[PDB]
Amino acid sequence: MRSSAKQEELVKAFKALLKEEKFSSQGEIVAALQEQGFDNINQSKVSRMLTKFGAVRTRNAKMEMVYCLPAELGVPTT
């Protein structure tokens, strides 16, 4: 019985957005999360999360170089 609104959402959202293979830059996912429901996001937050989580830029179904997520890296805990 503990309803504490912690930032364990910005992490599920971040990893999910990347794994969908749509965003081709930081600023792209920066704006995306603002539409999702995060008013605490900027270019530094997105560039920091990319380096922190360890995302990779790869060619998708249509050869577009977009941001995606490799093997399980960045489990919610801290």
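The backbone N, Cα and C atoms fix where each Cβ goes, and this holds for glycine too.
Feature annotations, reproduced from Swiss-Prot:
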- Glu21 to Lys: Increased affinity for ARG box in the presence of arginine (MUTAGEN)
- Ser44 to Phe: Defective binding to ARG box (MUTAGEN)
- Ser47 to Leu: Defective binding to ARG box (MUTAGEN)
- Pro76 to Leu: Increased affinity for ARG box in the absence of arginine (MUTAGEN)
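When the mutagenesis positions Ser44, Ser47 are scored by other C-beta atoms within 10 Å, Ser47 scores highest. In the shown protein chains, 11 other C-beta atoms lie within 10 A of the C-beta of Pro76 (mutagenesis position).
In the three-state DSSP reading, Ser44 (mutagenesis position) counts as helix.
Around the Cβ of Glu21 (mutagenesis position), the same chain contributes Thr58, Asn60, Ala61, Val66, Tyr67, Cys68, each under 8 angstroms and 6 or more positions distant in sequence. Cα of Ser47 (mutagenesis position) to Cα of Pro76 (mutagenesis position): a distance of 18 Å. When secondary structure is read from DSSP and collapsed to three states, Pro76 (mutagenesis position) falls in the coil class. Distance between Cα atoms for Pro76 (mutagenesis position) and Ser44 (mutagenesis position): 20 Å, as a whole number.
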